[PDB]
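Take a look at the structure set out below.
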Amino acid sequence: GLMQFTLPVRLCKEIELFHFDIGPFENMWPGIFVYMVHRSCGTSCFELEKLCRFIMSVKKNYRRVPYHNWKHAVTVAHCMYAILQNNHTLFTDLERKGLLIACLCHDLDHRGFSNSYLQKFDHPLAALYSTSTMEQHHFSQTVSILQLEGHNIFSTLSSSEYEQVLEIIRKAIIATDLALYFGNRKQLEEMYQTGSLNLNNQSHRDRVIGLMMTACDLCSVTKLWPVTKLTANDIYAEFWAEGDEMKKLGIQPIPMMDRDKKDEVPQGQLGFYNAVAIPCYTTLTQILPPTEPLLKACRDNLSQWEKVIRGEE
Ligand SMILES: COc1c(C)cnc(CSc2nc3ccc4ncccc4c3[nH]2)c1C
Ligand SMILES: [Mg+2]
Ligand SMILES: [Zn+2]
């Protein structure tokens, strides 16, 4: 009960900032997550014995893929922590409990392949879940881990609070399907501009939570330039392995996944920042003004990718 996690001074300070990198020491990541839960939620939100056993089971069910790994889970959870901390009063006790857990779990048992590759391969998951294939799997795996003996971190919630939190996590994880982001943001953009956006409207909260999940999932583009650049190597390492597997099925991959078209990475990063990243953090900043540092970091990284093209790096 009286057992806090404490971090070294530099981590204690930097963890509060949006651009924090969780570092290369894997054994510290569980403590960093527990720390974020305690400060975001309370030392009482979860039984520490059960949380610690949940965290270690979730870690075990992430695979050794270049990008969609345990480090990504904790990175995405930290970005959600930074959003929740800078927006204290806008979120309920259940939402703060649910969203950190959702982020940690959002990519459980990822194999390093897109929903498209699963469909073209005719993977069994593509028969079980026709849309948002991996995201439905990620939620399935989250529920399975919650049902292991001694892993139910939500046991002290009423039957209805339990159903509400599982429904927050499910929508949260489905929302990380980027195919769903474009529509969700257009709708949020229209509602904000015509003044109809209402945070007591549950269907509106869902949309806002969806956008927070996309913002946290993409937070690679909001770090300091060297973190951003080095994470892009991991992202492409997965994409180019998928492109290799497309070629093996006799299908030309899209250029993003073709290692033969490495040279076009800088131009492709420009399209992505302009088409996805900047619009994402712009709509989020309009809805939650204290998330502006993410939009500012994202614009800085757009400018760095423009310098790569112009041969200055
Ligand atoms: C996970 O989301 C991302 C993040 C965070 C960062 N960077 C990316 C990659 S964006 C991207 N879009 C394109 C389009 C064409 C390309 N042609 C050749 C080489 C790279 C390309 C590319 N990269 C994603 C998808
Ligand atoms: Mg995912
Ligand atoms: Zn993710």
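Residues 724-1036, in that order, are what chain A shows, numbered as in Swiss-Prot.
Recorded method for this deposit: X-ray crystallography, 2.2 Å.
Any Cβ shown, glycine's included, is placed from N, Cα and C.
Every protein chain considered, the tally of other Cβ atoms within 10 Å of the Cβ of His791 (3',5'-cyclic GMP binding site) stands at 23. Summarising the annotation, Swiss-Prot assigns 3',5'-cyclic GMP binding site to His791, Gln992.
According to Swiss-Prot, the feature active site, proton donor maps to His791.
Residues annotated as divalent metal cation 1 binding site in Swiss-Prot: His795, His829, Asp830, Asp940. Annotation note: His829 (divalent metal cation 1 binding site) sits in a coil segment as assigned by DSSP. Taking Cβ-Cβ distances under 8 Å and a sequence separation of 6 or more, the neighbours of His829 (divalent metal cation 1 binding site) in its chain are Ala796, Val799, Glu858, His861, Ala895, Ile896, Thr899, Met936, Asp940.
Among the mutagenesis experiments that Swiss-Prot reports, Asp830 to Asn is described with the note: Reduces activity 1000-fold. Counting Cβ atoms from all protein chains shown, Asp830 (mutagenesis position) has 25 others lying within 10 Å of its own Cβ.
Here Swiss-Prot describes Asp830 to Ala as a published mutagenesis experiment; the accompanying note says: Loss of activity and of zinc binding.
Residues or ranges marked as divalent metal cation 2 binding site by Swiss-Prot on the basis of experimental evidence: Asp830.
The two recorded residues, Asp830 (mutagenesis position) and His791 (3',5'-cyclic GMP binding site), have Cα atoms 7 Å apart. Cβ-based neighbour count (10 Å, all protein chains) for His795 (divalent metal cation 1 binding site) stands at 23. Under the three-state DSSP scheme, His791 (3',5'-cyclic GMP binding site) falls in the coil class.
Rounded to the nearest whole angstrom, the C-alpha distance between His795 (divalent metal cation 1 binding site) and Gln992 (3',5'-cyclic GMP binding site) is 19. Report note: the divalent metal cation 1 site is defined by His795, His829, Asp830, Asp940, and the residues of the same chain whose CB lies within 8 Å of the CB centroid of those residues, excluding them, are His791, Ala796, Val799, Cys826, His833, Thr899, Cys939. Remark: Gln992 (3',5'-cyclic GMP binding site) has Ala955, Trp1028, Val1031 as non-local neighbours, by Cβ distance under 8 Å and separation of at least 6 in sequence.
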